[PDB]
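First the structure, in the form of structure tokens, and then the observations on it.
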Amino acid sequence: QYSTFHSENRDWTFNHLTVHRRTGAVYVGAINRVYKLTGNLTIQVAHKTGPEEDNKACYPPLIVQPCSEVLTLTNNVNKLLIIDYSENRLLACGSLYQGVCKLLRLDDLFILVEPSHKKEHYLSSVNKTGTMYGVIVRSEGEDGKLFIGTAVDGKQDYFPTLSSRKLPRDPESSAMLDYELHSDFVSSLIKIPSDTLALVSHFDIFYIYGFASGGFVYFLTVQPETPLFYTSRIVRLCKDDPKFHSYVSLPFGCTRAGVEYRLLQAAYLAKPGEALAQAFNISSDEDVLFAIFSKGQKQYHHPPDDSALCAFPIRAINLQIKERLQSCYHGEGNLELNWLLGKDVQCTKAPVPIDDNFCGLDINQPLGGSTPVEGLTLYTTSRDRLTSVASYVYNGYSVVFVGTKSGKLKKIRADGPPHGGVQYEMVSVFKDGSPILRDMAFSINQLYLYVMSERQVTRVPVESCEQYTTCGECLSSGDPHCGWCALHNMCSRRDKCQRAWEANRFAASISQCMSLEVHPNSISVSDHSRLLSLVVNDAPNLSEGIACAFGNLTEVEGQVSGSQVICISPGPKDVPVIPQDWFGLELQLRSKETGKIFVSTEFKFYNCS
Ligand SMILES: *[C@@H]1O[C@H](CO)[C@@H](O)[C@H](O)[C@H]1NC(C)=O
Ligand SMILES: *[C@@H]1O[C@H](CO)[C@@H](O)[C@H](O)[C@H]1NC(C)=O
Ligand SMILES: *[C@@H]1O[C@H](CO)[C@@H](O)[C@H](O)[C@H]1NC(C)=O
Ligand SMILES: *[C@@H]1O[C@H](CO)[C@@H](O)[C@H](O)[C@H]1NC(C)=O
């Protein structure tokens, strides 16, 4: 019974989702709509973005200059949704009018500005989802910039495939969304060459994901392989490089057991957790890129189910790039980036020191490479295709959530070789079997993960430990969230277990589970009302009081001293009725501190007659 929000319309489908880290406001980008919802997915405001009359042939767009073309009522696909944290704004870009963007207030989604007066304010007319990504970069003191990667719809001269645009703090800035750098010969953008479009029909580059880490930004792309096959790549730029000389692009993927997964589907940047940090030999607070790959390099449009979850430490990505740079600056081989260069170009040997933070020169760039960056494969399936990924760290454990094509959400505990991570739970989110989309986001305290299909957004609890009804089940579940709350007789998070910090109140390994011993273990029916001496192993304080329940029969107050409890057998009018020569029962202790029955052990009655 998860909180959920449905699309208002079978055709106004959901595209993107983001959650404000501080307010917990949920923003959903959808066709013709941007929604602001509460934590439990109740609408507080909905901004309408379409439909509107339009035509892709109107360039510049209708909103800028008159157009003679026949117009058609057109749906506005949300292509970009990013929170501009320092400025309390939401960036929302659609497919209408050659892809202008809006800046919206976070509180009421009211429009701040909609840049439309320059040609670079038109991001792209592509109206398919999952082909564009952006990353905002702004340090304290800096005005701000926005890196955008996008498919260009074969309009290579209208729209850069990747570029940097100004994103000033002042919404009214006369420079809003201009190119960071524009010169006759040098600008802060990459254009797809006509040559490449000529070589490959409907060639385009799809931007699956993007993130900032350290001094760089990273974009993850899929595109047709220039002489079908696709290549998934990591693209890196220095954060401060208006000339784009730092451009480096390397293929990536992963393998396991003769199977190659080289077709990128989804990705998410997070911390490693202790196991992965060890495996990668990095520090706990260093970044790791988690990714979903489909089998092979073919069939981009119709992937098989065979897919994998893979992890790439940012450190290894940077290292392999630095070494590529050093090899190239030593004069070895060529730049190897045919799609962008249009020919083989030799690496230039030059007396230039390359450090971790090398930001390029006008030689040896843009830089490519044929050797893939290999990730650590964590999990594979051949059954239900993996479609999404999010991850965080709980108590030093990496918990990776992976959505599927049939609306399942897998919960995977990560560790390195041998053969980790491990799926400890799978949950059905969408009963109609709809694919889970790429965008997932956590609530403010990582209590929930918000997950979306085309027609639904659902708030999914990160854990449901209480589904485990014994200490044994609880602590053998594999779920890093779950421990056994001793006195409340329940499986929960440490933080959900009152006085968990007190001795033996919270069990974190199957070993700490309480056991009960009775002395003696059995009595004769003719021996009613006898004093039994009980011992509770691994007990917390019981001095608050203990009652003794002999099954459904009686319940008496017990005598407490440390972890020992004295209780009196039931009287003659309560001694059970033997079938057999013996009648079994369950002697249970009740905590007066909590009111809950929390342990029991078998107790026997007999009749030697
Ligand atoms: C969700 O939040 C709203 C606040 O507007 C509240 O009225 C509603 O009861 C909540 N829904 C739940 C948790 O059932
Ligand atoms: C999206 O744009 C394409 C242009 O190639 C068009 O053919 C298609 O009908 C559009 N789909 C909509 C209206 O969402
Ligand atoms: C792991 O890192 C440490 C320093 O951080 C280094 O000494 C060691 O060589 C590395 N482990 C390997 C590669 O065996
Ligand atoms: C014991 O009592 C329980 C409910 O307290 C009842 O369901 C059960 O039938 C009883 N067992 C007997 C009478 O043996």
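In chain A, numbers come from Swiss-Prot; the residues present are 37-263, 274-625, 628-657, in order.
This entry, so its header tells us, was determined using X-ray crystallography, 2.2 Å.
Each Cβ is built from the backbone N, Cα and C atoms, and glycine gets one as well.
Listed features, source Swiss-Prot:
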- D193 to K: Abolishes interaction with SEMA6A (MUTAGEN)
- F221 to A or R: Abolishes interaction with SEMA6A (MUTAGEN)
- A396 to E: Abolishes interaction with SEMA6A (MUTAGEN)
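Mapped onto this structure are the features recorded in Swiss-Prot.
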residue : record               : contacts (Cβ under 8 Å, 6+ apart)
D193    : mutagenesis position : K227
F221    : mutagenesis position : none
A396    : mutagenesis position : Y375, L407, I409, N410
Where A396 (mutagenesis position) sits in the secondary structure, as DSSP reduces it to three classes: coil
